[PDB]
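Engineer: Got a structure for you, questions after.
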Amino acid sequence: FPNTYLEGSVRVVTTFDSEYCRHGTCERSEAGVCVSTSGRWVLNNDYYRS
Amino acid sequence: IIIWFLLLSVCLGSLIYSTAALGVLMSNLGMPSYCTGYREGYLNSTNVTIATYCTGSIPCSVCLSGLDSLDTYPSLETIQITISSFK
Amino acid sequence: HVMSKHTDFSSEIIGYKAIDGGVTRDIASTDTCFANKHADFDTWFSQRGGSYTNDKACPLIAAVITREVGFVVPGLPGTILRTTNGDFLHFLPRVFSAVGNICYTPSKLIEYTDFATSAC
């Protein structure tokens, strides 16, 4: 799991150039910073960017 | 040579089947018998799985056949899945 | 082995939840098959007009209870209780009334409506 700085209704996350995995699902992401208006799972890629 | 070992394995399997039949007769009619100890210990034990209780021993597992266990649920498993990579 | 129905601790149950793929999820009327160990679930599901077939290859039914029942096993949600007949049971204990299905983050506990789209 990546490092986070804010949890709740709004989340901010930081990522590195390595794949991250959670319960039953592993995903690949690039290094960067992401901001979400909802508590949904967030990773740095085109799929979540869209 | 190999035939003797095969016959020994067959005889051991027949003895195990006889013990299982004795356990079935116990479950049907009582019963103070060979398989009482394993089931009596397992019922009061907190071991939800037979693997940790019997430690892989064949007769212990044979005596415990027919009872509910946590291992019987296939839905509790979770196969690890790798998501799609890119476009 | 064939599953059986039990009615113990029926007065302490508020509702029922389904466990699919090792993760608890809400129940919808469109689902057609479950693994059940309770008889009151038939009245719970019939009042909503649903029907189902019992099989072991289908999500398990667990009851939300207001009483601490059973013991905790690592890797399994809720609590596990074994009946006097050897059958096992599953329950969802809670501390406060406003509880649905709760998942664990590395730091805190946050409720969720869908596992696939949550911080779980």
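Chain B uses Swiss-Prot numbers throughout; the residues present, in order, are 2229-2315.
Every residue, even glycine, has its Cβ placed from backbone N, Cα and C.
Below are the features I grabbed from Swiss-Prot:
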type: VARIANT; residues: B:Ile2230 to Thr; note: In strain: Alpha/B.1.1.7
type: VARIANT; residues: B:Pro2287 to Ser; note: In strain: Lambda/C.37
Engineer: If you skip the near sequence neighbours and keep only those at least six away, which residues in the chain come within under 8 angstroms of B:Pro2287 (variant position), Cβ to Cβ?
Structural biologist: B:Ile2244, B:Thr2247, B:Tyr2266
Engineer: Including all protein chains displayed, how many Cβ atoms other than that of B:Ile2230 (variant position) lie within 10 Å of its Cβ?
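Structural biologist: Result for B:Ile2230 (variant position): 6 neighbouring Cβ atoms inside 10 Å.
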